[PDB]
Structures are given as structure tokens and as C-alpha cells.
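Taking it in order: structure first as C-alpha cells, then the write-up.
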Amino acid sequence: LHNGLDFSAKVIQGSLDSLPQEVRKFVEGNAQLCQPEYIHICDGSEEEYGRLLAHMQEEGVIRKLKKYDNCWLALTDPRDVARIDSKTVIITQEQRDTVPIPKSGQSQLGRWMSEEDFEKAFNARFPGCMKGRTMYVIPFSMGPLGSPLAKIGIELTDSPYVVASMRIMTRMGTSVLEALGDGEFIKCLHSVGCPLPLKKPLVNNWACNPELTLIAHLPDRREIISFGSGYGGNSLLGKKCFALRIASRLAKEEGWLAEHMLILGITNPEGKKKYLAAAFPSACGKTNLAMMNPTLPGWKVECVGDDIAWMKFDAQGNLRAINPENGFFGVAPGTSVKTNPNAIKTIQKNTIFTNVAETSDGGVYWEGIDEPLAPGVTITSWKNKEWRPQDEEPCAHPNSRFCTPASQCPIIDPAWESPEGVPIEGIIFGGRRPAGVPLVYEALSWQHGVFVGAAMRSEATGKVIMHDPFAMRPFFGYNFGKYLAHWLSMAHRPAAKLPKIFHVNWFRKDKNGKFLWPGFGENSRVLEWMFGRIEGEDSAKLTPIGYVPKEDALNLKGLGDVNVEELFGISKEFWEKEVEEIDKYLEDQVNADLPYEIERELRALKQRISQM
Ligand SMILES: Nc1nc2c(ncn2[C@@H]2O[C@H](COP(=O)(O)OP(=O)(O)OP(=O)(O)O)[C@@H](O)[C@H]2O)c(=O)[nH]1
Ligand SMILES: [Mn+2]
Ligand SMILES: [Mn+2]
Ligand code: NA
């Protein structure tokens, strides 16, 4: 009767008419709601990318890092990398489907919001929120195009930084739209929450709305709706919202697993290769392991992924894993030639850095780079101030990131994009435990291994030790007890070849606070032991917590005087306290949804400890 709800006049790249019907409805419906000035349907081309970077550069949104080949630096409003799992929620009809109902306290395992409450929140945020801005339409694949394990999303965003970063971290553009056709997709809606004219002053040329920041997941509607943050997991909606929260619920429904795991391939000196997955929390070194440079001669490690694993048993019973990401969104501080040489070589081109320091010669700098600068070279911190080594403040934000293409990693695995995925033979859990937990132990069974994941604890970074089951505490898409049952159910599947489960601790300290294990490339010696155990080698000693390496089973040559007594010590007094703490945690936090098999493993461990 007038123009309908036809936004064709506002399209500045692409065509609404060429979009699949349901994608068009999603775009136009949100264009009506958010009132963007323009619509840009991303094609994923190199020209689109380069021009958007130059535009952001011209506006002061990012700076070019002149030392490198096509690298860039964004400095955020410091409010936009504050703690916001308080503002991260999942909407379902029933709270219990999202989190177990705890016995004593508040839940640590997720944060539910009612549908009613969410609709009020949404109505208070999104209407007119993109006024004066371009709505970018990002078609993206999580996983290799045409992998039967891949899933597709469409992200609408008003942030060019999100567009640039999603090109790196996902497969993005016209080829995705063509692969999608009329199939299902996850609807991803994002706004920085700063319509023009700006109602509040812009800090550091970084649009955000901290007071209204809210990151919502609606698994029954296949929707992620995120408002007010331009940063990381809040804005790149593939990264955690899709990769873990939505995907874990899809996995539950469909019979697969979505996990906070690296995936690596390891080849021995006789050419035999195995793939392993490992779940460690933030600050516990997944990215270091995934890209490891092994010290043991004749061994090779190659990287499939450093953060997310989507895993499904195939008809032959093999546990096939893909990396659903297209890049590495890695913590910058602590990355050096020493700790991650392969990362150092990946990130010197075509990489976007956020919240690190800049050197006067146009390079990057951060705590732990271990790379001295020439006299006269000066440093600008992530707060855009002159910075000196003898100051209180760090030069980079402690969780600042690089965002780099996976294809550039010099040890990227030749099957990192194989659509069928890679066959996983081992799953590793671990965190930071300064006391009591040995370097490595092996679980006694699948059920025991699921308990080991469930019981994971890690020192926060007096000190505090917190539970982080499966390294998924921030990320469960649904009730953690039901997740445990889902894991346990894999054992009753036809022909499943259940991988061996291990627990590691890189972080045990002696009584003066010194690390007992050197770690990093030396962890290859632990992987050698795991490799042998998967192969059935008689290299294990039974203990109350699981199997540990026999005396002399680990290759310790070249390590000198490693204190093996302390590094492998298992104390009854420590483990008595441990099991009690785990018992109380699971009772409180999982309560009526704790599977029988987990409670049984808890009872069994308590019993074996009692007989020490
Ligand atoms: N002592 C020791 N520290 C390690 C080792 N591997 C990694 N680290 C430490 O782990 C930290 C880096 O881990 P992150 O990159 O935060 O961990 P991540 O698991 O990749 O975290 P996300 O990217 O947030 O998922 C640094 O403090 C490293 O020094 C190791 O083998 N030994
Ligand atoms: Mn990482
Ligand atoms: Mn992570
Ligand atoms: Na900035």
C-alpha cells in the first residue's frame, strides 16, 4: 500500500532479492526494528575487507601496524572488556532446562532469564538502535563448507570491527549464502547500542553501551541477541554464543558434542598419527598445546583448532571432530618465541590485535613477549598513554587478543578443513592446581573420565580455587546435569570407540611457589605417554585417582633434576579433602539432576582414598 516493509532502497551492497526467503525476512524484520541507514550484505571478498579496514583507519577506529604485512590495532573503551557473565543469559520456558536448581546457593553453572523478562529487555534496547549506521549482514559457516558437522549463521551487526573479525574467525560471504539455500541457520543479532546522534560521548572511538549490555541466547528460537558490547565473545557471535552455548544445545538434541577444546594431531617416530582434544579453562594454556613445538626428536604436532571442538561419533564408531572456527582468537600476553613460536609466526601478517601496546616503530608489545626493544624504541600502552617498564599498570590488557587466520599457522594440520573431521583417540582435562594433583593421570573408564571432567577445578587469576567443569562453566547451553547424562550416554551408542580420558596439571608448585614441571614444548613427553597408553603399552601404575606413569615411563632426558617424587606425589590427606569438596559442590550445584553414574564415581573415589 505504501512501500510495504521493503528496505531495498537502503541496500548498498548485494540484493535482498537474491537472499533466501528466511534470510530476507530476518534482515528486513530487524531493519524495520533497528532502523539502520543502510544495509550492506557482505560478500567476504578481499576488496570488501581491505576497504572496510581503510575506512576504520580513516575514522580512528583502528590503526595500521606499519612493521607488519596488513596488521591492525584496535583499542577499546576500557568499560567494554569488564566482567559480564552477569549480563550473559539463556532464555527457555523452564529455568531447569537451562541450569540445575541448586540446593543451597545461587547457580554457578549458567544464568537463566524468562521469556517475559527478555522481551521487556529487548524492547528497551533494540528499537531504533542502528539509526545513522550501516547494518552489515554477515553470512557465515561454523566449520568447513559442506561438512556434515558444519552449521550456518547470519549475523546482523552495526560494527565494522565485527565484520573484519568474523571474516578471520569464520568462513564468511557469498559462498555461504549459496551453500545455505533454504536450509536452517542460526539468527545472530548484534548492536553496539549507540544510535546516531550519540546520546553519550564516545570513548576511544569505540562504540558501546555498558549499562544496557546484555548477551542473550534463545536455543528454542535458534537465536542469539546481543546488545551494548563491541568486544570479543559479545560481538563476534560465532566465537562462544554460537560455538558453545547454542551449539551445545543443538548437540544435545542431535547426538553430538560442542566443547571448549583444542584439537591437535601428533605423529610419532614411526609415522603413526593420533588426534587428541583438550579442555582447559581460560589462562590454562590450550593455545600453547594446540600449536606446540615438541622437544622430543622424531615427534610432530600439528594444529586443527585451539579453542572449540564439535565432535560426533560416525557410523564406524570413530569420534570425528571438526574445528568450527577459521582462525585463532588468542590471548596475546604471554605469547613468545619461548611459549608459542608457531603463534609468533602466524600473527605477523593479516592479523587484528585488540588492546595490546604499540611500539614507536609500529610493532606490537605485551607482558611476556620476551623480546627486548632497541634503545630509543618507546611503547604506547593499550590506554593510549606513554608507557615504561617501571610503572604499575600493564602495557597490554591482561586478556587482550590477536585475531589471526588459521591457514597461516605453519603447523596447521593437513586435515584441519577435512569435511569428515578427524578421529579423536584421547580427551584431556586440566587446570591450574598448585598443590596435590599430579602431572598426568588416566581415567579408569568412560564413566570415571566423565567424573574427572565434572570435578575440574582451577586457580582463579589470598588465592581462590574454583570449579570449572569441562572448562565449560561460562558456556553451558543447558542444564549441566543433563550435559553429564549426554556425555555418559555416548557409552551406550552402537560401535562407539570411546577415547581414553586423561587429566593433566602443568601448574603444580613446590613449597616456595616454583613450578615443578617446565611445560610448554616439554609437554610432548606427556603426550608421548598418552600416545603409548592409547596403544595399550604397559606403562601405567594404578593409584586411587587413576593410572599414573610407572617409574621411568616418562622420557625425562635433558630435563636434569625434575623433582618426580613431589610432581607425582598423591597424598591421602589432600585427596580426602578434595573428594569432600567435590561431593558438596555437585550436591549443591547439580542437586536433583546429578546422574547416578557420577554419584557412583564419587562414592568409588572416596572409597579408594579411604583405603590408602
Ligand atoms: N607453567 C605453564 N604455564 C603454561 C603452560 N602452557 C600455558 N601456560 C600459561 O597459560 C597462559 C596462557 O593461556 P591462555 O592463552 O590464557 O589459555 P587458553 O586456554 O588458550 O584460553 P582462551 O584462549 O581464553 O580459551 C599463560 O600464562 C602461559 O604462561 C605450561 O605448559 N606450563
Ligand atoms: Mn586460547
Ligand atoms: Mn576459549
Ligand atoms: Na579505539
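The numbers used for chain A are those of Swiss-Prot, and the residues that appear cover 5-465, 472-622, in sequence.
Backbone N, Cα and C atoms are what each Cβ position is placed from, and that goes for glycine too.
Here Swiss-Prot flags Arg87, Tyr235, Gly236, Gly237, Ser286, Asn403, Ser404, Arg405 as substrate binding site, drawing on experimental evidence. For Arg405 (substrate binding site), the number of other Cβ atoms no farther than 10 Å from its own Cβ, over all displayed protein chains, is 23.
Among the mutagenesis experiments that Swiss-Prot reports, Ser90 to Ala is described with the note: Decreased phosphorylation and increased acetylation levels. Here the Cβ of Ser90 (mutagenesis position) has 10 other Cβ atoms within 10 Å, regardless of which shown protein chain they belong to.
Within 10 Å of the Cβ of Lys91 (mutagenesis position) there are 19 other Cβ atoms, across all protein chains. Annotation of the mutagenesis experiment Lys91 to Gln in Swiss-Prot: 3-fold decrease of affinity for phosphoenolpyruvate.
Per Swiss-Prot, the feature Mn(2+) binding site maps to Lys244, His264, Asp311. In the three-state DSSP classification, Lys244 (Mn(2+) binding site) falls within a helix.
The GTP binding site annotation in Swiss-Prot covers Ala287, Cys288, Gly289, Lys290, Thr291, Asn292, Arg405, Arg436, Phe530, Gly531, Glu532, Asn533 and is backed by experimental evidence. When Cβ atoms from all protein chains are considered, those within 10 Å of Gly289 (GTP binding site) total 26, not counting its own.
Long-range Cβ neighbours of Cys288 (active site) (same chain, at least 6 residues apart, Cβ-Cβ under 8 Å): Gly434, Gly435, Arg436, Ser462, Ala481, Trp516, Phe517. Reduced to three states, the DSSP call for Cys288 (active site) is coil. Look at Swiss-Prot and you will find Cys288 tagged as active site, backed by experimental evidence.
Under DSSP, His477 (mutagenesis position) is assigned to a strand (E or B) in the three-state scheme. Under the heading of mutagenesis, Swiss-Prot lists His477 to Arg and annotates it as follows: Destabilization of the closed state of the omega-loop, resulting in decreased capture rates for the weaker binding substrates associated with catalysis in the phosphoenolpyruvate to oxaloacetate direction.
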Open item on the list: Just to verify a number: CA distance, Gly289 (GTP binding site) to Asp311 (Mn(2+) binding site), in angstrom, no decimals.
Closed with: 10
Open item on the list: Let's check the environment of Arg87 (substrate binding site): how many other CB atoms sit within 10 Å of its CB?
Closed with: 6
- [ ] Indicate whether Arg405 (substrate binding site) is helix, strand or coil by DSSP.
- [x] strand
Open item on the list: Using Cβ atoms only, which residues of the same chain lie under 8 Å from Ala287 (GTP binding site) while being at least 6 residues apart in sequence?
Closed with: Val335, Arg436, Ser462, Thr465
TODO: Return the single residue from the binding-site residues list (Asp311, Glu532) that has the minimum number of other CB atoms within 10 Å.
DONE: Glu532
Task: Cα-Cα distance linking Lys244 (Mn(2+) binding site) and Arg87 (substrate binding site), given in Å to the nearest integer - done: 15
